[PDB]
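Heads up, the thing below is written out as structure tokens.
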Amino acid sequence: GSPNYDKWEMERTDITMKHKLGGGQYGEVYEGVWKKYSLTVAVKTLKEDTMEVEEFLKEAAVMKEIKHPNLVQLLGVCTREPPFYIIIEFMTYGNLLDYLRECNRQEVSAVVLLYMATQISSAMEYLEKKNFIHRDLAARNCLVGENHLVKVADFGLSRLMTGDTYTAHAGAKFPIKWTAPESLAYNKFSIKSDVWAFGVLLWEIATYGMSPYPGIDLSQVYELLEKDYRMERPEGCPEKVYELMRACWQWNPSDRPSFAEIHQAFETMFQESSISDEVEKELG
Ligand SMILES: Cc1ccc(C(=O)Nc2ccc(CN3CCN(CCO)CC3)c(C(F)(F)F)c2)cc1C#Cc1cnc(C(N)=O)n1C
């Protein structure tokens, strides 16, 4: 309506900033409130101060293109002057890994685990359709809201998480146990390497958040996969889910299913499971 208008830019002072979320392990992300709309939000900030600026602007540019119920949805940014903000709606229960690790398993039952897998595969089919590559798909990068809503996110954690999730590899930091063989060896990433990660993410969901490849040194992971060793089916994981899991972990990326195929398979399984569940609960 005026020369300097940008439909994504918000006024920083519209937001009340509160506490840092995730103890620093998720970088500079704060809880906030968009006062005018009575909406609790999460806010990522750069905070002045030279040097990370390009990747912050790239993240904002990417998020302006992503609109899907199971992917985080940009509400606004402040990128005219520092501190920069990227703002999305707050998701009540935080990241999926800690959610699985702290949940009430009578509440988060097999049918809910399938619902969450289904939602994640929906988000990935959307990204695949748009030709985007996630590059770090894992439970720690998924978010949980009310009624077991899941949204895929990305917190650029390689630089931020401490401990052994990420370790030095090809000069950067890789989550070795989520990383496709072609990505570890040849540094090639694609939607098929995301598919491989999705398989590991399915194993996280099935085990309620166990760390992958239990008791195996990160240094032996590539050699094992090369011999065709794969993680075993976790207790209680249905056979059909383990089969999809195994397809995601085919050595040759072109041999992995597409997210369109995966999502179709989950929707089927979830609908099957939902029926069987309404029936069994309808006893009493
Ligand atoms: C404030 C905030 C800002 C940004 C994001 C965010 O997820 N950014 C993002 C950036 C890029 C991409 C896609 N690319 C990945 C890299 N790729 C590299 C290139 O291969 C390109 C494709 C995606 C994706 F994956 F979802 F689409 C998300 C999350 C939050 C949050 C939050 C929040 C909500 N509730 C809570 C809570 N309770 O504590 N918190 C913490």
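Residue positions begin at 1 at the first shown residue.
Heads up, header says this was done by X-ray crystallography, 2.0 Å.
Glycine is no exception: its Cβ is also placed from the backbone N, Cα and C atoms.
Proximity of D136 (active site, proton acceptor) to non-local residues of its own chain (separation of 6 or more, Cβ distance below 8 Å) is seen for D154, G156, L157, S158, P175, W178, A197, given in sequence order. According to Swiss-Prot, the active site, proton acceptor annotation covers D136, on the basis of sequence analysis.
What Swiss-Prot lists as ATP binding site is 21-29, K44, 89-95. Within the same chain, residues at least six positions away from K44 (mutagenesis position) with a Cβ under 8 Å of its Cβ are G27, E28, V29, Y30, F56, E59, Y85, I86, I87.
Sequence-distant contacts (6 or more apart, same chain, Cβ under 8 Å) of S2 (mutagenesis position) do not exist in this structure. According to Swiss-Prot, the experimentally introduced change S2 to P (Swiss-Prot position 229) is described as follows: Strongly reduced inhibition by GNF-2.
Under its mutagenesis annotations, Swiss-Prot gives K44 to M (Swiss-Prot position 271) the following note: Loss of kinase activity. Mapped onto three states, the DSSP output places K44 (mutagenesis position) in strand.
Experimental mutagenesis at this site is recorded by Swiss-Prot as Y166 to F (Swiss-Prot position 393), annotated: Minimal reduction in ability to autophosphorylate. The Cβ neighbour count for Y166 (mutagenesis position), using a 10 Å radius over every protein chain in view, is 19. Under the three-state DSSP scheme, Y166 (mutagenesis position) falls in the coil class.
Other Cβ atoms within 10 Å of the Cβ of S219 (mutagenesis position) number 9 in total over all chains. Recorded in Swiss-Prot as a mutagenesis result, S219 to A (Swiss-Prot position 446) carries the remark: No effect on basal activity, but abolishes ionizing radiation-induced activation.
Looking at Swiss-Prot, you'll find the mutagenesis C237 to Y (Swiss-Prot position 464) noted as follows: Loss of inhibition by GNF-2. DSSP assigns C237 (mutagenesis position) to coil in the three-state reduction, placing it in neither a helix nor a strand. Other Cβ atoms within 10 Å of the Cβ of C237 (mutagenesis position) number 18 in total over all chains.
Counted within 10 Å of its Cβ, the other Cβ atoms near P238 (mutagenesis position) come to 15, all protein chains included. Listed in Swiss-Prot is the mutagenesis experiment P238 to S (Swiss-Prot position 465), annotated as follows: Loss of inhibition by GNF-2.
Applying an 8 A CB threshold to same-chain residues 6+ apart, the list for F270 (mutagenesis position) reads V111, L114, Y115, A117, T118. According to Swiss-Prot, the experimentally introduced change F270 to L (Swiss-Prot position 497) is described as follows: Strongly reduced inhibition by GNF-2.
Record note (Swiss-Prot), mutagenesis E278 to K (Swiss-Prot position 505): Loss of inhibition by GNF-2. The unchanged residue is displayed. Sequence-distant contacts (6 or more apart, same chain, Cβ under 8 Å) of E278 (mutagenesis position) do not exist in this structure.
Among the mutagenesis results in Swiss-Prot, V279 to L (Swiss-Prot position 506) has the note: Strongly reduced inhibition by GNF-2. The residue drawn here is the original one. Long-range Cβ neighbours of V279 (mutagenesis position) (same chain, at least 6 residues apart, Cβ-Cβ under 8 Å): none.
In the three-state DSSP scheme, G94 (ATP binding site) falls into the strand class. Cα-Cα distance from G24 (ATP binding site) to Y166 (mutagenesis position): 15 Å (rounded to the nearest whole number). Only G94, of the recorded positions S2, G27, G94, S219, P238, place a Cβ under 6 Å from an atom of ligand 1.
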